[PDB]
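One structure coming up, written as structure tokens, with questions to follow.
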Amino acid sequence: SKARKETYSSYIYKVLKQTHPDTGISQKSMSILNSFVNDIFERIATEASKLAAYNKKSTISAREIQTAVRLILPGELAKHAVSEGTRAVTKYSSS
Amino acid sequence: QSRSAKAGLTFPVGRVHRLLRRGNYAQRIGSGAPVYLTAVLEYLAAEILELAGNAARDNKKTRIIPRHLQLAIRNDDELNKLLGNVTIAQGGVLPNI
DNA sequence: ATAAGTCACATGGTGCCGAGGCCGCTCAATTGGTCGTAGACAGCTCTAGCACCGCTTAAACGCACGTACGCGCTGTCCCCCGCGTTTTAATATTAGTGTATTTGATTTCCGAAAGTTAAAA
DNA sequence: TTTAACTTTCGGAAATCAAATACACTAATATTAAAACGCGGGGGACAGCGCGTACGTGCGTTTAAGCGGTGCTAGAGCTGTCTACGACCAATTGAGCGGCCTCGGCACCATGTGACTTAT
């Protein structure tokens, strides 16, 4: 048997449709970008909860994630990342 | 209505939520944390694939390939710091001039 | 002439065949609601900071200057390889067997939870 | 006086047992892309050298670095107290694809009455 495997490939392809509607993706490229988000997710979350443990505070929260991303990303990308995280969570909380 | 739709995000905020639960990083998770993380991941993915698409334009073909991806990631000097440890599958290596 | 009768006509209705039109069951994850507890907080006090002077003379910077030192120099040695050649072993095809994984049904395993109390500066 | 280890339990985990694929390798095969032998070569990298040089090598007078008092206050760390916020439960949905049905339309046999007719 073979269990259903987690993937973000549909979302990756959709955002590529938004960017370049005429462009497709190779299978190897799609596996590569599917691995991108999981690798980033891990190296953000571990650092964020380690920072939370340094705070000796129970909850991993938005401030912890913001700090973790701005720690680990190179600064030029970090500015964009924190701005987009903040505006996204604000748009959500405005619901 | 879905959480991703309410956020305006394309990526699966609910999947990021449940994955944070699976990754046992902390017992109590703020509700804003998964959506913030999903937004960050979506931004990074969009940026890298846009760079790869422009690389494909430079190579004059309409499908992304690991060579396009490797060229983009190595050429962008900030994402090369972010993924300096990574080497891409069928990605190659950049020229001396 | 007319009650009986045959007859055809006319309409009844009963039966079977699709078929397009609603319907039934299930699982996603939402959101509705609700306990209980992390979180920010409420007076707070005192820490190690960080000035804020107020000395001293130990570094230190320049003043001199000097071998050391460099840096191309230069006969020449040498070695790498650009091929040209025979090899030469890298293809990349089938293959079934021989576990390798593997996914059901448990079936014990065991530590988080709930008392109860040992210990502990 | 506060950080543990007794315990007293139990209900998900982590064993087990099993068969269902299925994949690895151990292996024939002619080909055939690259290996590796084989001699010059350029080319270059090192020998040897002059003299310019550049960082130490060496003195004089500075400068900061280091103490050494003199505050004083900004946070450290701690709030004693009020929630909020999120972890749970479940309901509160839903949509998608099978199921019945049920529409109406055909082919077929039943039933009554209008001719008419005849033997009443």
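Throughout, chain A uses Swiss-Prot numbering, with the displayed residues spanning 34-128 in order.
Recorded method is electron microscopy, 3.4 Å.
Cβ coordinates are placed from backbone N, Cα and C, and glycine is handled just like the others.
Copying in the features that Swiss-Prot gives for the protein in this structure:
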type    : residues        : note
MUTAGEN : A:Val48 to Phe  : Confers UV-radiation sensitivity; when associated with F-87 and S-88
MUTAGEN : A:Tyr87 to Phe  : Confers UV-radiation sensitivity; when associated with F-48 and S-88
MUTAGEN : A:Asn88 to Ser  : Confers UV-radiation sensitivity; when associated with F-48 and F-87
MUTAGEN : A:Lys124 to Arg : Impairs ubiquitin conjugation, DNA double-strand brakes formation during meiosis and histone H3-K79 methylation
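Can you tell me where each of these features sits in this structure?
On its own chain, A:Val48 (mutagenesis position) has no residue at least 6 apart in sequence with a Cβ closer than 8 Å to its own Cβ.
Taking all protein chains in view, 9 other C-beta atoms sit within 10 angstroms of the C-beta of A:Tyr87 (mutagenesis position). According to DSSP, A:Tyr87 (mutagenesis position) sits within a helical segment.
Cβ-based neighbour count (10 Å, all protein chains) for A:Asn88 (mutagenesis position) stands at 13.
Sequence-distant neighbours of A:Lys124 (mutagenesis position) (same chain, 6+ residues apart, CB-CB distance under 8 A): none.
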